[PDB]
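Here is the structure we will look at, set down as structure tokens.
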Amino acid sequence: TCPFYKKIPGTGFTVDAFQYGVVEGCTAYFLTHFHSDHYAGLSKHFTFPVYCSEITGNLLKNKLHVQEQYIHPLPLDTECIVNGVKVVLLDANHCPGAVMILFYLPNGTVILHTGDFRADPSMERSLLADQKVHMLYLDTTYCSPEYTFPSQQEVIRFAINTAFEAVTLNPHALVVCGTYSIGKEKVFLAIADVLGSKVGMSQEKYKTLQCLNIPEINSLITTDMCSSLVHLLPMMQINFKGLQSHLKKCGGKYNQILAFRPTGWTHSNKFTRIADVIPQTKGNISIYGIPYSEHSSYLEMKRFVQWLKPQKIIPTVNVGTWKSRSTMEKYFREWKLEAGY
Ligand code: NI
């Protein structure tokens, strides 16, 4: 059955709760973003109302084939009414179309659900600042002090300079970026822009990108692999064997590959800075690991929560074991004692 952390008290609303069949009492199902864990169970066979951003609605319509009658897209930063209750969708700074939801309950309680988010100080000057938030449903993916990572902009700068140098040294080098879902598009778009190229990709991936309301998108991406010097492949193919194999397929138009694997955190965040990063190399193929994160680091998460000062925190990630929950509760109490709420 639907866990309590996916239910919004004193409404018949749920959030990211599509895998439990019909939820008893639920009149509106919210979807924060189009990542398979959160949408799990949604298909063309679903027949209840789904509330979401416009981008998330495009994806539901075109990729999952959910019938149009059940998709209720809402604009961002706008007070809207859903089944008699005031809501606001906010940018979550996660992947394209990802939202946080602010719920103003009839009794006067205010609840923020973050979805998946990368906390940022620009969130301290949104509609959130206008009133007290009593309960927070929090993306706790990286809720432990070891999880540090650079800014998105540091990582992009590094990727840009690396790619430009390599293709100026060898104009027959191909650049490859690994991918498995939406998110982290700035990586391949910024590399292509510095090389004066479109991004080449499969038909299914192009169809996904064509849903995301990216300005001038038709000038940036193509299905003609031949005509482009940046290619997207599945993350699973970003290894020496998969990359040599792809290079054979391109028809000797290229004689070298430089590849990037955007990952989350991995244990080499604890020593290295982004400027020290060096690739793994085998012959004419080099693979760079770059920690481009779309989740809050420990410090960004802590800052956001200490500003917000919620009366109760409800974790939404790593809640499956008591050890994890216990560990998280310890950090929440520390934050509260330091900040005086
Ligand atoms: Ni996500």
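Numbers in chain A track Swiss-Prot; the residues on display, in order, are 700-1040.
Using N, Cα and C of the backbone, Cβ positions are placed for all residues, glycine too.
The mutagenesis experiment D838 to N is recorded by Swiss-Prot, whose note states: Impaired nuclear focus formation, reduced interaction with PIAS and increased sensitivity to cisplatin. Quoted from Swiss-Prot, the note on mutagenesis experiment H994 to A is: Impaired nuclear focus formation, reduced interaction with PIAS and increased sensitivity to cisplatin.
The Cβ of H994 (mutagenesis position) lies under 8 Å from the Cβ of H793, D815, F816, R817, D838, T840, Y841, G963, each of these being in the same chain and 6 or more residues away along the sequence. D838 (mutagenesis position) has a Cβ environment of 23 other Cβ atoms inside 10 Å.
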